[PDB]
Amino acid sequence: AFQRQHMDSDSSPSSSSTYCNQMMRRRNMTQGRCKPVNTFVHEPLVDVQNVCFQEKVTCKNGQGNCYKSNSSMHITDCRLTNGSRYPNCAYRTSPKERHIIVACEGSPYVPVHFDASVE
């Protein structure tokens, strides 16, 4: 689910373009109801995966072993707009450069949950 919900390596959207409107639907987060908030990471998959071997930190939700990126990364926050009511799901697109925190699990040990962005 991490790849589908949070990875979009080849994109670099701008402030409240149609990006989030398009992506939240494309990545299956507007079915049944509009997912309120979500973040996409615009970095190569390999660099995001390497975060699992960087700075270990306490998670911002259930445990699961979280790690903070050594470097800030290019992300985009999607946030449901006020005048948005299902089935019509409208989002504000907010590009940012922040350190990210992910929960890693499995074998291979890779990111499985996006915990939060720093700052």
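All chain A residue numbers match Swiss-Prot; in order, they span 35-153.
Backbone N, Cα and C define each Cβ position, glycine as well.
Annotated active site, proton acceptor per Swiss-Prot: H40, in sequence order. What Swiss-Prot notes for the published mutagenesis of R67 to D is this: Substantially decreases binding affinity for RNH1 but maintains high conformational stability; when associated with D-95, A-116, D-117 and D-119. Mutagenesis annotation in Swiss-Prot: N95 to D, described as Substantially decreases binding affinity for RNH1 but maintains high conformational stability; when associated with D-67, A-116, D-117 and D-119; the structure shown retains the original residue. The mutagenesis experiment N116 to A is recorded by Swiss-Prot, whose note states: Substantially decreases binding affinity for RNH1 but maintains high conformational stability; when associated with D-67, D-95, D-117 and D-119. Where Swiss-Prot documents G117 to D as a mutagenesis experiment, the accompanying text is: Substantially decreases binding affinity for RNH1 but maintains high conformational stability; when associated with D-67, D-95, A-116 and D-119. Here the residue is the original one, but Swiss-Prot notes a mutagenesis experiment at this spot, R119 to D: Substantially decreases binding affinity for RNH1 but maintains high conformational stability; when associated with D-67, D-95, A-116 and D-117. Among the features that Swiss-Prot reports, active site, proton donor is placed at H147.
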What three-state secondary structure does DSSP assign to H40 (active site, proton acceptor)? helix
Candidates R67, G117, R119, namely the mutagenesis positions, that fall within 10 Å of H147 (active site, proton donor) by Cα distance: none
Looking at the recorded positions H40, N95, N116, which has the shortest Cα distance to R67 (mutagenesis position)? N116
For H40 (active site, proton acceptor), the one of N95, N116, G117 that lies nearest, given that the mutagenesis positions are compared by Cα: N95
For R119 (mutagenesis position) and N95 (mutagenesis position), determine the Cα separation and express it in whole Å. 27
List the Cα distance (Å, whole number) between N95 (mutagenesis position) and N116 (mutagenesis position). 26
Could you check the mutagenesis positions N95, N116 and say which one's CB has the most other CB atoms within 10 Å? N95
